[PDB]
Amino acid sequence: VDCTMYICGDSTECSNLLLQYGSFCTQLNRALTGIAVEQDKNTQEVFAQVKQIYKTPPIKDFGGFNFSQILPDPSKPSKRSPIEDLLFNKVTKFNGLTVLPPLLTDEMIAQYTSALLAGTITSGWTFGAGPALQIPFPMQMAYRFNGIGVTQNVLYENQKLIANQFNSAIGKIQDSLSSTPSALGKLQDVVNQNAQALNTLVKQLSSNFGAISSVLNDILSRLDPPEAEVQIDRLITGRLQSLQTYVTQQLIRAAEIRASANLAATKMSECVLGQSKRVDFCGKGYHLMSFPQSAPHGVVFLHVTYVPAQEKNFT
Amino acid sequence: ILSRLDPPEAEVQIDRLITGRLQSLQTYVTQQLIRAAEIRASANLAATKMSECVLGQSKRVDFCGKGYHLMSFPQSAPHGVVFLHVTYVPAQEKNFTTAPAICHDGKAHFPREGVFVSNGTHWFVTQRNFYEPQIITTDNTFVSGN
Amino acid sequence: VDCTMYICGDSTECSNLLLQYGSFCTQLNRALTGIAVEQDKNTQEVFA
Amino acid sequence: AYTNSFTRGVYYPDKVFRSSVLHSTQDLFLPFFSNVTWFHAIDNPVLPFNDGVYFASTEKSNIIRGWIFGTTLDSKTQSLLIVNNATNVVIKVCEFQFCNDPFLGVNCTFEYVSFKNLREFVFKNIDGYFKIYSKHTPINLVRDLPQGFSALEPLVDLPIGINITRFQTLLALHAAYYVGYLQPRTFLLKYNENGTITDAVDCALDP
Amino acid sequence: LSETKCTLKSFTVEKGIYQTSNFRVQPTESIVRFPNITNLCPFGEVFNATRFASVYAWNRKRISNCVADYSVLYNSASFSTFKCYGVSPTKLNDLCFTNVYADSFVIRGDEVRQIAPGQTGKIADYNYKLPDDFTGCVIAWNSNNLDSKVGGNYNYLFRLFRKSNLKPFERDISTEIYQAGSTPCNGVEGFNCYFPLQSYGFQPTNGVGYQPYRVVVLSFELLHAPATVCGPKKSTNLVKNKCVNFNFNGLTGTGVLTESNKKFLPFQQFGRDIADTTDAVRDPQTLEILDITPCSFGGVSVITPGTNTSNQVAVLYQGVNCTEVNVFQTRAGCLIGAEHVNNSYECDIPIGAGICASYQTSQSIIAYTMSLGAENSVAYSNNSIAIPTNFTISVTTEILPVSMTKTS
C-alpha cells in the first residue's frame, strides 16, 4: 500500500499538513516488505529439497503396479497429472493498492514434484543421503515390508493380490477426491479471509472516521485546514489499525503460515524420503510409502498403510 | 516543547505523544510479543535438537545433518549456539546382477540379512550398505515352501 | 462483548454520534467469534 | 378485502445510473406480505399506508390512479386532490373537494413538479419535492393480485412545497388494489446485468 | 545510484535489488478537467422583492439548477454566518454541489453562530420544521441607517411562547400560543395565554443590527447524478486511449475520455462499484457514455551489483507498460538497461515471474525460464542392482538464535 497516495489523494495541502507527523509511512512500508519476502522464503524452503532432475525410463515395467494416475501426462500443454488437473479446476486496485507476482511459477513447481516422484519410484530411499542407486520394485517393497516386522517371503507369495489391491485403492481415492466439494476448505478459507480483509480496508474509505462523509476525494475537496486535520488524523489511525489488523492478525497469520510451512517441510523430509516409525504421523496404520502432489498455495500427500483384517483365537 | 507550550494546546500534543509512543511502541510491544514468540519457537527447536542429537543418536531422516548420523558437538556464541554434525557418506558404486531366491533341492532359499549378487559366473551374498562377498551355505539362509 | 451497549449505555444521542464512524464494532465481534470457535476445536482435537 | 400484499410497491431511491451489485438502503417503503386494509376501488373505499408511504397502489388498466392528501381533508386547510392520467399534463395538484366515499372528479402555483397493465402510482412530499412514479407492463390475470414483482420509475423530480398529513382516495373515471402496513425498515435490492430490480427481502419480517 | 545511496544512508552499497521513491504518472497534460456545464444564478429579484413576508410566510425565488461558484459562495467576505457545516468554506471552491437551492429566513444577534437551514428558534419550529443542523450562509452589507421602527416590530416576532422546542425550515402561518400548560388559545391573547410572539424592538435609534437584514440563504445537495454538473476546469476533447488532462467532474488525475459501451444500469452513475468512483458519464450535449479510468502509477526499483566492482545500474518500473512512459517488457513490468540472453544459469538477483539477473563485463541480465539443476537419468532394469565400495566422513554446521536483549 502507498501511504501518501492513500491518505491524501494528490493534495499538496494534505501532504504539507501530514509532513509534521514523522515516519509512520516508513514503518508501515518496512513491515509490509518484510512479510512479502517471508512468503517466498516459505515456498522455496518447502519445495526445493533436491539438487538434480531425475526422470522415469520410457518403458513401464514395474511388476504389475500401475502409476498412470500420478505420473505426468504429455498430451496437455502443461504437464500435470490428472489428479493435479482435478485439483486445479476444483478451486475457484486503484486507491494505492498493488499486488506483486510470486517468484516461482506453477510450471517450476510441477517440475520439482515430478523430479521427487521419479526419483523415489526408481531408486527408493537412497537418493536423499548420497548418490542414487537403482533397485527393482519387488525387492524394494520386500524391504519396506520387512521394516515393520513381517518376514519378507509374505510379499513374494502374494504379489498379484497386493498389486490388485493397490490399483483399486488408487482408483477409489481419485473418484472420492473428484466427488466431494468440501475437500479444500482450508485453502478456500485462507483466500476468502484475505480478500474480505482487503475489502473492508478499502471500504473504510466508504466509512467516515470522524468525517461527515466517506469518499475521501469529496471530503478533501470539502474541508478546511483545522477540520481536515481532524479528519486525517482519525483516517491514518484507522488505516494503521486496519492494515495493522492485517499487520497484527497477520504477523499472527504469518505465524500460522510459518508453523504450517515448517510442519510441511518436516513431513516431506520424513515421510517421502524415508520410512517413519512415529505412530500416527504419516497416516493411520503402519507406514509404507508416500507420494506428493501440488495445489494452488498448498501441497497434498497420499499415504499408503497396511492393516490386519481377520482374527482367530488360540492358547 | 514543554517550556514553550500552553495548556489546552499542549493537551493535544501530550495525547499524541502517548498515542504515538504506545503506537510505534504498540506495533513494537505487539512486536516485543511477536519477536518473543519467534525467539521462543527457535529456543524450543534448539532444546529439542540438543536432547535428541547430542545425548543420543537419531534415526529421523535429515534432522541432524545430511547423511547417516554418527555424533555431534555443541559450542557457544553471543546470544546463540552452534552445532557440528558428523555424518557418513557412500563413495563408489559397481553394477551387479540379482535374483529373489534360489531353488536347489526343489525348495526355496531366502537370504537372512543381505542380497544375492552375481559377478557373472558365481553367486555370493553381501550386506546392503557395503560390498563384502561371502560364500553361501545353510548358515545364512532359511527355507520356506517349494 | 456487547459493543454498542458498553460504549453508549442506553443513550440515543450517543448512538447518533457513534453512527459516524463505521464497522469497527463488527470487526471486534468477528475477532471474538473466531477465538471462541478455535477453543472448542482445540479441546476436541486433543481428546477425541 | 384483506390479502397478502405480495411484493408490490418498490421504487428507485434516485434517478442516477448503477451496475450489478447487491445493495441495502434505508428509506420509506411498502411491506412484503402485508395485512393491507385493502378496501376496493370499483366497493371503492380507502386504503392504508403506515410508516412512510405515498398512496401506494396496484393497477390493471390505469384503474386506481387518484387519491387525496391534506390534514383535515375538507379544503379548510392543507388539502390536496389529484386527478391522474399522465398523458396531457396540465398539473392539477390544486385544492379541491373530497369525500368519505372517496372518488375522483374532473390556486396551485409553481409549475416545477416531479390485470392487463401494471401502472402503480406515487405521491410523496420530501423536502418540497412532490415526487411521482408510474409504471407500464402488461399481464394476463384478471381476478386478484399477480404473484410477481416490479419497480416504479419516476416521471420528473422538482419541488413545489405544500404540506400534507392525512389522506383519502379518488378514482379516475373516464375490484382489487393492494397496499401495505409498515414501520421504517431496510430493504435489500438485487440487480441483473441489464439493470432492473429483480428481487428484494424485508429485513424485519422473520428470522 | 545517488538516490539509493541517499535511501540506504551510506556510501557503500551491497549486491541486491533496492527500492526508491515511486513514480506516479505525473500529468502528461496538467491536472485539469471539469464538465460542460457552466451556468450561474442571479439574486436580484429575491433581494429586492416587495415582500419578504413574515417568518411564517417567507418568500422564495427559484435560485437553483446552476453551477454555483462555490468559490464566490465562500470567498464573499459579506458572509457573516459561515458555519455552513457538512462542507467547509476554505475548500468550498474545490467542491461540486449538484444543486444549490433557495430558501430564506431572518436571524438574530445571538444566533449568528447558529444560523442555517437548521438553526435556533421557536420562530423556526412553528413557522418552520426540520432538525437543527448547520448548513446555511448569510449575505450582509452595511445596514446601519436603512429601515427600522421605534417601539417594536410585530412581524419579526421572537416566539418565546411556543408549545415545543426549536426546528427550522418549513412553513405554518398559525401564530399560536405557548402550550406550557394545556391551553389551545387559537392565536389570541389572555392570561396563561401570553401573546405568543413578542417583538425584538427593531428601532432605528437603536443599533445597526435591528435595522433590516434581508437574508438570502442557499441549500446544498450532492448527488451521484449523471456527471454533467460540477465545478470549473478545462474539458478536453474525447481523445480516447491518450492520457490527457482529467479532473473528471471532480475526480482528478490525467487520463482518458474513452467512449464506453457500458449500458451502465440505472441509479448510481457515479458508478458505485464498491470503490464508489465514476465509471461512466453522459452529458446533455455529448449524450454518449464516456468511461473513466486513471492513468498508471507504480514503484521504481533499482538493481545493481556491488558498488566496489562497477557503477552500472538498471531500473525497473513495476506494473507499467513500456509505451506509457534497451527497453524490454516482462510480466513484472518494464525493464530498462538490460541485455536479453538465451543460455540459462542459476539465480543471483531475483526479479519476479521466473527471471533473474547478473553482471557481465559473467552473464547478461538474463530473462527466461530458470535452470533448476543438472539433468540426470538412472539406468533402470528389472534384474540389476548397485552397491557402494568406499565411504567418507563429513562435518557440517548449524546456527540458531536463543535469546534477546532486555529493556524497560
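Residue numbering for chain E follows Swiss-Prot; the residues present correspond to positions 296-620, 641-676, 689-735, in that order.
Structure determined by electron microscopy, 3.4 Å.
In case you wondered, yes, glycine gets a Cβ from its N, Cα and C as well.
Among the mutagenesis entries in Swiss-Prot is E:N331 to Q, noted as: Reduced viral infectivity. Every protein chain shown contributes to the tally, and the Cβ of E:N331 (mutagenesis position) ends up with 13 other Cβ atoms within 10 Å.
Record note (Swiss-Prot) on the mutagenesis of E:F490 to L: Increased resistance to neutralizing antibodies and human covalescent sera neutralization. Under DSSP, E:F490 (mutagenesis position) is assigned to coil, being neither helix nor strand in the three-state scheme. Within the same chain, residues at least six positions away from E:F490 (mutagenesis position) with a Cβ under 8 Å of its Cβ are E:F456, E:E484.
Of all Cβ atoms in the protein chains displayed, 20 besides its own lie within 10 Å of the Cβ of E:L452 (variant position). The secondary structure of E:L452 (variant position), as reduced to three states from DSSP, is extended strand. Quoted from Swiss-Prot, the note attached to the natural variant E:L452 to R states: In strain: Delta/B.1.617.2, Epsilon/B.1.427/B.1.429, Kappa/B.1.617.1, Lambda/C.37, 19B/501Y, Omicron/BA.4, Omicron/BA.5, Omicron/BQ.1.1; Contributes to cellular immunity evasion and increases infectivity.
A natural variant is reported in Swiss-Prot for this position, E:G496 to S, and the note states: In strain: Omicron/BA.1. Less than 8 angstroms from the CB of E:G496 (variant position) sit E:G446, E:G447, E:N448, E:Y505, each of them six or more residues away in the same chain.
For E:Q613 to H, Swiss-Prot lists a natural variant annotated as follows: In strain: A23.1. Under a cutoff of 8 A between CB atoms, and with a sequence separation of 6+ in the same chain, the neighbours of E:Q613 (variant position) are E:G593, E:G594, E:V595, E:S596, E:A647, E:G648. The DSSP secondary structure for E:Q613 (variant position) is strand.
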What three-state secondary structure does DSSP assign to E:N331 (mutagenesis position)?
coil
Pop the Cα-Cα gap between E:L452 (variant position) and E:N331 (mutagenesis position) into the table, whole Å please.
46
